[PDB]
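*Asks:* There's a structure below that I have some questions on.
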Amino acid sequence: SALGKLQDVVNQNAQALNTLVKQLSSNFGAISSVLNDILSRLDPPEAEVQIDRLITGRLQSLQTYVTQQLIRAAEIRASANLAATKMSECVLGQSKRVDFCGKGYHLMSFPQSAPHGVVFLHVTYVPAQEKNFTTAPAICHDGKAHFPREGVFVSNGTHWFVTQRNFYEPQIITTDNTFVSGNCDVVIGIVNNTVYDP
Amino acid sequence: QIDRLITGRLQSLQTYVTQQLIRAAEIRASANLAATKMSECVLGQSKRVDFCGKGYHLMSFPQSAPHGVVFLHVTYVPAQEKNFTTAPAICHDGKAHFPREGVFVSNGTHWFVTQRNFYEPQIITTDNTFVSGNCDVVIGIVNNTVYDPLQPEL
Amino acid sequence: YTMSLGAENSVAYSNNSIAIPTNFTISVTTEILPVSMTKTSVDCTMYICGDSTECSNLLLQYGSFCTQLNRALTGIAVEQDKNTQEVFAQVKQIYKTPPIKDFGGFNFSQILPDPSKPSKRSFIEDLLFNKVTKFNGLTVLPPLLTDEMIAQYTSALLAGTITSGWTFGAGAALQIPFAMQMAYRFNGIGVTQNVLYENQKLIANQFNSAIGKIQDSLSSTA
Amino acid sequence: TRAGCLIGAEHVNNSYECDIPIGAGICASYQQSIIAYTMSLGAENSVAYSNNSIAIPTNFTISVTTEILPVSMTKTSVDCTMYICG
Amino acid sequence: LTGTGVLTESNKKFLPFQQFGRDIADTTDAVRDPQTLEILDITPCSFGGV
Ligand SMILES: *[C@@H]1O[C@H](CO)[C@@H](O[C@@H]2O[C@H](CO)[C@@H](O)[C@H](O)[C@H]2NC(C)=O)[C@H](O)[C@H]1NC(C)=O
Ligand SMILES: *[C@@H]1O[C@H](CO)[C@@H](O[C@@H]2O[C@H](CO)[C@@H](O)[C@H](O)[C@H]2NC(C)=O)[C@H](O)[C@H]1NC(C)=O
Ligand SMILES: *[C@@H]1O[C@H](CO)[C@@H](O[C@@H]2O[C@H](CO)[C@@H](O)[C@H](O)[C@H]2NC(C)=O)[C@H](O)[C@H]1NC(C)=O
Ligand SMILES: *[C@@H]1O[C@H](CO)[C@@H](O[C@@H]2O[C@H](CO)[C@@H](O)[C@H](O)[C@H]2NC(C)=O)[C@H](O)[C@H]1NC(C)=O
Ligand SMILES: *[C@@H]1O[C@H](CO)[C@@H](O[C@@H]2O[C@H](CO)[C@@H](O)[C@H](O)[C@H]2NC(C)=O)[C@H](O)[C@H]1NC(C)=O
Ligand SMILES: *[C@@H]1O[C@H](CO)[C@@H](O[C@@H]2O[C@H](CO)[C@@H](O)[C@H](O)[C@H]2NC(C)=O)[C@H](O)[C@H]1NC(C)=O
Ligand SMILES: *[C@@H]1O[C@H](CO)[C@@H](O[C@@H]2O[C@H](CO)[C@@H](O)[C@H](O)[C@H]2NC(C)=O)[C@H](O)[C@H]1NC(C)=O
Ligand SMILES: *[C@@H]1O[C@H](CO)[C@@H](O[C@@H]2O[C@H](CO)[C@@H](O)[C@H](O)[C@H]2NC(C)=O)[C@H](O)[C@H]1NC(C)=O
Ligand SMILES: *[C@@H]1O[C@H](CO)[C@@H](O[C@@H]2O[C@H](CO)[C@@H](O)[C@H](O)[C@H]2NC(C)=O)[C@H](O)[C@H]1NC(C)=O
Ligand SMILES: *[C@@H]1O[C@H](CO)[C@@H](O)[C@H](O)[C@H]1NC(C)=O
Ligand SMILES: *[C@@H]1O[C@H](CO)[C@@H](O)[C@H](O)[C@H]1NC(C)=O
Ligand SMILES: *[C@@H]1O[C@H](CO)[C@@H](O)[C@H](O)[C@H]1NC(C)=O
Ligand SMILES: *[C@@H]1O[C@H](CO)[C@@H](O)[C@H](O)[C@H]1NC(C)=O
Ligand SMILES: *[C@@H]1O[C@H](CO)[C@@H](O)[C@H](O)[C@H]1NC(C)=O
């Protein structure tokens, strides 16, 4: 059932066509669905009325088929526009849109041709073998309220480090990976610690 | 007479179904957009302009509605803005000193490197600027001193 | 009259002049998007003919029009449940907020559920559900998800984003203190944290007031 | 049920992921016999939130998923004269 | 007045000149019987899909 969506389209087409063909064996309130029978056993003044009933029924069936084909074609066009957008933004680039190119942090997608559509193999970075740490919004050293440049302040039971937010890599607190802004009075959860000067 | 009733009622029912199919596709496009906003506004922070509220999107909150969804977009809307004199680059020893992250702004007398969205002056330093070329090329070169943090220590 | 497109505004443009914001607002706006419509069903035989066998003996010569008509309506009804699932069932695990709601001054009381229970809904959701208001073979099929389940999905998305930021969207929900989540989000818009931490009480008073104006706007404007 | 009268299935207090949707939050499944139940939206997970606690990933997975999108349908043509009149 | 359905005893308060009551979309949903004047409520016979 993996390709079910594609299968759906095929079925949704074939059934429709089937109905169309099976609408050629309907009297529509006439003596027969075989038109040659009507011509054979009727005088054309009455055969004309019977033919008219058959014409009206078959024309209504064909109009219904065309209308449903137009609606399904609009649906397929929306799907194809989405597929083109995914080809552009997932295969030809790296997308920052969440869940647009799969579940996780999108790395890269690979296109594969499917018998009547497209398949995208989305390679995403799914984090987590996670651990728990103590954090501080800022570190107070010399009363200067240091903030991490690119990561987050995390704590072991005793020590503090600046790790990148999506992967645990401690690194000691330095002036190179923090910036100074203000004093220690303002930041609510600021924590005392030393910042290393290289 | 029954055929006339049947034909009229059948046409009435076909008309109803056709307009339901057209309306269902209209709702589906709305539901697809709502599902995209849930992924990109609630489950993440969107960089797309005006996709999640007006302003710089921070975060969104979904709220359930009887036949829809209500997003509470929280956006950062700047402005109590002020005006400043600006230079593309700063000339110091003929090195052109472009800003790393912010913009060069000026009072009537003094120059600073502020971030582009919030006013926070900070003096010109080698830490927040980078050097590229001489001062002959850039059109809006302005003379100023660039402070070397290491030199006062030595 | 001839309508006005707005107020003319000649921006004070110069080749060496810039305008820098010295403050901010923190705005909360609402977007309303339909996700589903009523799941209706018709018995084409009973609509066209009712209980008459005579009309039922007829309408058989018309073919499979009836089977085609209720097949289309069934596809619409199935799609409505698919619409709601795609919008709301975007979350694995029903996340719950902790009993101690210390979110750095930010107050989510009106969007978090209340156990007073006009369903397990929020104050805002209760305002929303009050604001907006079988014969001849026409039946209405109930949605697969109840309003209590949708409000449960909505509260799980809300609990995940408050507690864990955007991490729960990618993988497992990783807890992060609020206003440290908000400091990450300022970095996403080009503000260098810091402005959040040095303005954390202002950024909160502005958020809570903006949330308060929604419940007023919803209750006031029809 | 709110969807209607269900005959031949046994109602249980237990909640599972939906298998056969009946409606109004009621689903059906096969355990021996057919059961009807209130569907479960998922497993409750109270995240250990604090004002000074964070969770950091120490590893990763690298996932590859598939998304299938229709791009076209069969190109059909109907000669209306041939269909209607032969 | 010919129809099908279930005739509950109703609390509709018809005016004396009236003989039966219709709803929106013009469906006869109440009636007073000629003998022993009293309003009855018509509800459609149970039907549905299976
Ligand atoms: C958290 O990590 C720090 C550093 O990795 C640990 O501190 C180390 O403790 C050992 C034990 O004597 C010392 O030899 C190292 O020099 C310390 N590292 C330093 C000072 O940088 C600390 O024990 C850890 N806490 C835990 C695991 O609870
Ligand atoms: C984070 O939350 C904890 C727990 O609520 C706060 O700890 C309280 O601090 C106040 C004053 O500092 C004390 O009177 C309470 O007794 C503390 N409660 C507990 C349970 O320890 C803490 O203040 C908060 N803020 C931080 C840590 O920055
Ligand atoms: C940092 O530690 C010190 C004590 O060890 C505390 O901060 C002191 O607060 C007093 C009263 O305001 C000041 O007079 C001292 O100068 C501060 N010392 C510092 C900043 O080193 C406090 O326990 C800690 N600060 C926190 C947790 O924010
Ligand atoms: C532009 O900024 C500079 C630096 O902040 C201002 O010069 C300072 O002005 C204050 C006035 O309270 C003095 O206390 C400082 O000593 C000045 N710093 C110097 C001279 O290095 C300057 O006035 C500002 N220009 C304006 C506001 O037009
Ligand atoms: C920015 O625009 C001003 C306004 O025209 C320019 O100033 C002119 O500069 C030329 C030569 O430098 C003078 O001959 C004109 O008299 C100036 N006009 C005015 C109104 O001052 C300036 O050159 C432009 N470029 C900058 C400032 O880099
Ligand atoms: C910087 O100031 C100086 C004069 O105060 C000017 O630049 C000088 O230009 C002459 C002619 O090319 C050179 O001989 C000097 O060596 C330059 N001095 C410098 C660069 O310090 C000029 O008015 C100013 N530069 C601007 C406004 O871009
Ligand atoms: C930035 O704007 C806020 C308003 O959103 C200012 O805060 C207000 O300040 C006035 C007096 O200065 C008080 O009466 C209001 O109660 C404050 N409002 C709030 C919500 O706290 C703030 O002063 C502005 N900051 C700057 C630097 O202009
Ligand atoms: C968050 O806001 C709500 C309402 O906006 C506050 O709820 C009120 O709490 C006070 C006392 O805590 C009660 O007297 C009121 O009846 C509550 N409702 C209203 C409408 O005012 C709630 O206290 C706020 N949270 C915090 C932490 O302040
Ligand atoms: C038609 O006439 C009969 C015969 O009198 C009525 O039946 C009785 O009417 C009297 C007087 O109204 C009542 O006291 C009795 O209780 C009635 N008997 C029964 C069995 O109902 C009947 O009500 C009349 N119908 C009308 C006037 O619509
Ligand atoms: C660490 O924090 C809490 C403290 O109660 C703990 O229960 C939780 O399992 C840990 N967090 C994670 C996601 O490992
Ligand atoms: C993480 O959670 C465990 C279990 O609840 C707890 O014992 C530990 O102290 C927590 N550690 C930190 C640093 O949050
Ligand atoms: C400051 O900038 C220009 C300089 O020409 C001035 O005309 C304008 O009125 C001011 N703009 C703002 C934002 O105050
Ligand atoms: C801002 O514009 C005003 C009005 O034009 C002007 O007087 C002032 O000098 C400008 N300031 C700067 C630094 O651009
Ligand atoms: C659970 O099932 C039993 C037996 O089917 C029933 O008696 C009971 O009411 C149900 N609910 C609870 C809460 O026990």
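Residue numbering for chain B follows Swiss-Prot, covering 992-1145 in order.
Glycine residues also receive a Cβ, built from the backbone N, Cα and C atoms like all the rest.
Reproduced below are the annotations present in Swiss-Prot:
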- B:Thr1027 to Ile: In strain: Gamma/P.1 (VARIANT)
- B:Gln1071 to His: In strain: Kappa/B.1.617.1 (VARIANT)
- B:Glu1092 to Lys: In strain: Theta/P.3 (VARIANT)
- B:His1101 to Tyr: In strain: Theta/P.3 (VARIANT)
- B:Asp1118 to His: In strain: Alpha/B.1.1.7 (VARIANT)
*Asks:* If we count other C-beta atoms within 10 Å, could you say which of the variant positions B:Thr1027, B:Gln1071 has the fewest?
*Replies:* B:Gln1071
*Asks:* Restricting the comparison to the variant positions B:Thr1027, B:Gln1071, B:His1101, B:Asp1118, which residue's C-alpha is spatially nearest the C-alpha of B:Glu1092 (variant position)?
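*Replies:* Closest by Cα: B:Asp1118.
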*Asks:* Which site among B:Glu1092, B:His1101, B:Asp1118 has the most other CB atoms no more than 10 Å from its CB, taking these as variant positions?
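*Replies:* Going through B:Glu1092, B:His1101, B:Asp1118 one by one, the largest Cβ count within 10 Å is at B:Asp1118.
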*Asks:* Which variant positions among B:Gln1071, B:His1101, B:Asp1118 have a Cβ sitting under 8 Å from any chain C Cβ?
*Replies:* B:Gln1071
*Asks:* How far is it from B:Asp1118 (variant position) to B:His1101 (variant position), counting Cα to Cα, in Å?
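*Replies:* Distance between the two Cα atoms comes out at 18 Å.
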*Asks:* Quick one: what's DSSP say for B:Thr1027 (variant position), helix, strand or coil?
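*Replies:* DSSP assigns B:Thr1027 (variant position) to helix.
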